[PDB]
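*Asks:* First the structure, which I've put down as structure tokens, then a few questions once you've had a look.
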Amino acid sequence: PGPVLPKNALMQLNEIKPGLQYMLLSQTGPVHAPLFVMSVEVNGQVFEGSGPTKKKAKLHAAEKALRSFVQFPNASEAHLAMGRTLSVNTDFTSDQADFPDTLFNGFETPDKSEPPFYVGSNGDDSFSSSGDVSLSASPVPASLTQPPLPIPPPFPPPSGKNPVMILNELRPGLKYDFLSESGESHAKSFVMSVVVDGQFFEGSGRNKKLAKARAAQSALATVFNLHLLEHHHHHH
RNA sequence: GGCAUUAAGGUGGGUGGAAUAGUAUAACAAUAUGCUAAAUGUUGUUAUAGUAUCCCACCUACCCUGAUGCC
């Protein structure tokens with residue numbers, strides 16, 4: 001239907017509030033996933049809530065203490081004739097609200113190019129199947145819109161710019177890999193590859209920096225629908 | 001065969017610099033709940049800071065290749 005807001009628990013607490021008290025426990029963790037546990041006290045009942053940042057913590061705390069407090073807005077008696085326990089009858093289930101979507105078929109080109117389409121006496125294994133794999137990605141199919149190579153066509157490397165950061169600051173939502181060399185310590189030719197939005201790029205060089213500058217340059221221009229050698233003053 | 005000097009490239013480590021990210025602290029205003037009043041909440045603007053992510057430069061060590069000289 002739509003989103004929700006804490007203003008409910010906030011207003012409601014503000015109403016019931018006879019003069020309550022908020023506490024802040026924990027508050028420790030990494031620099032980007034800190035945990036705060038705020039505990040809220042009314043009439044001697046305290047309820048603790050664990051959220052990132054103080055907002056959600058105090059919120060959940062307020063909710064709990066609200067629901068408890070509405071049953072003890074005042075007191076004059078107590079007992080011990082009650083308690084609580086645990087269970088394990090929930091380690092399994094019999095219902096859901098979602099479904100799988102994984103692959104179930106796949107194929108590979110039977111030859112260096114597409115097979116005939118006007119004959120029936122030049123083979124015996126290209127008209128009696130439609131797939132042979134569903135658990136791998138080793139095939140090398142095509143789309144008649146780009147060469148069948150595992151890589152896009154060649155591109156010119158940079159000569160003073162550095163596309164690794166531009167890309168890693170316009171769309172850092174990628175991953176990179178590094179690939180083999182071709183010498184002992186001289187005439188070396190290392191390479192890097194990348195995967196970006198699902199596409200794949202690669203680039204070689206005399207060192208790891210130059211190789212990433214070519215693989216990145218390729219990834220940037222293609223995925224950003226832009227280029228790197230057609231301007232030089234877009235900013236200053 | 002060993003030794004000296006000179007030069008090119010690559011790799012590891014250390015140091016320094018920059019950008020991005022989330023959180024936190026502090027100030028100001030507005031908006032909301034009550035408006036008897038108090039208090040609190042929500043949002044906006046501004047300033048500051050440990051860290052994490054990533055890059056760049058410098059320094060050092062190592063590896064390797066070229067050139068020349070001596071024995």
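FYI, residue positions are counted from 1 along the chain as it appears here.
This entry, so its header tells us, was determined using solution NMR.
Quick reminder: no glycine exception, Cβ is built from N, Cα and C everywhere.
Summarising the annotation, Swiss-Prot assigns domain 'DRBM 1' to A:5-71 and lists sequence analysis as the type of evidence. Recorded in Swiss-Prot as a mutagenesis result, A:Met11 to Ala (Swiss-Prot position 84) carries the remark: Strongly reduced RNA editing activity. Taken from Swiss-Prot, the feature domain 'DRBM 2' applies to A:158-225, supported by sequence analysis. In Swiss-Prot, a published mutagenesis experiment is listed as A:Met165 to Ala (Swiss-Prot position 238), annotated Strongly reduced RNA editing activity.
Tell me about the setting of these features in this model.
*Replies:* DSSP assigns A:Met11 (mutagenesis position) to a helical segment in the three-state reduction. For A:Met11 (mutagenesis position), no same-chain residue that is 6 or more apart in sequence has a Cβ closer than 8 Å to its Cβ.
Per-class residue totals from DSSP over the domain 'DRBM 2' (A:158-225), listed helix then strand then coil: 24 helix, 20 strand, 24 coil.
Using a 10 Å Cβ-Cβ cutoff, A:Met165 (mutagenesis position) registers 11 neighbours.
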